[PDB]
Amino acid sequence: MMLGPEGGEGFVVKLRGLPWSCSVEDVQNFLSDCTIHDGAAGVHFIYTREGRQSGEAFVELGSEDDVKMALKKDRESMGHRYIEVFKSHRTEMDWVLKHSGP
RNA sequence: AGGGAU
């Protein structure tokens, strides 16, 4: 937009939730109205040398319509655990996909 | 390590 508030600048979103670990098939199942830019070729995650995920991840998408639809469930659940989503701009995604740590 | 405010 250019006449209202914002929270990002790209067709990318952040992800958080699920057990200490997950897979690209669970995250794409949760954004069941969107596209992951290429699927298992647009997923991302964050972790440390200690041997576990940091608790967060990202999901690239195909268009502005997918990022909007991903935010429509920003705190929903799969049915036995809950999930989180937030808007992004991909610069932050790159900033931690290559600099994550304890 | 844990449900944070993303």
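Cβ atoms are placed via backbone N, Cα and C, with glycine included.
The domain 'RRM 1' feature in Swiss-Prot is assigned to A:13-85. According to Swiss-Prot, the mutagenesis experiment A:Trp20 to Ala carries this note: Loss of RNA-binding. Under mutagenesis, Swiss-Prot gives A:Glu84 to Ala with this note: Loss of RNA-binding.
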Near the Cβ of A:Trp20 (mutagenesis position), how many other Cβ atoms are there if near means within 10 Å? 8
Determine the Cβ neighbour count for A:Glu84 (mutagenesis position): the number of other Cβ atoms within 10 Å of its Cβ. 16
Going by DSSP assignments with H, G and I as helix and E and B as strand, what are the residue counts for the domain 'RRM 1' (A:13-85)? 15 helix, 25 strand, 33 coil
Express the distance between the Cα positions of A:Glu84 (mutagenesis position) and A:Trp20 (mutagenesis position) as a whole number of Å. 14
